[PDB]
Amino acid sequence: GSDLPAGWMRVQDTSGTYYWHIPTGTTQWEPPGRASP
Amino acid sequence: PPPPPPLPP
């Protein structure tokens, strides 16, 4: 790692890992998607 | 962090 572009983190939930873009508040289930990783 | 997002359609 890391396969995430700057600004993104993984977040743990019981239902799975999601992706959070801190600067914009964006959350999604698909790996980003910015980037550049 | 914010809550888990909904599943897309």
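We number each residue from 1, going along the chain as drawn.
How was it done? The header gives X-ray crystallography, 1.4 Å.
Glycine residues also receive a Cβ, built from the backbone N, Cα and C atoms like all the rest.
Annotated in Swiss-Prot:
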- A:2-34: domain 'WW' (DOMAIN)
- A:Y18 to F (Swiss-Prot position 269): No effect on phosphorylation by ABL1 (MUTAGEN)
- A:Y19 to F (Swiss-Prot position 270): No effect on phosphorylation by ABL1 (MUTAGEN)
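Residue density at A:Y18 (mutagenesis position): 20 other Cβ atoms are found within 10 A of its Cβ, drawing on all protein chains shown. On its own chain, A:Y19 (mutagenesis position) has A:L4, A:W8, A:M9, A:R10, A:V11, A:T27, A:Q28, A:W29, A:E30, A:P31, A:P32, A:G33 as residues at least 6 apart in sequence with a Cβ closer than 8 Å to its own Cβ.
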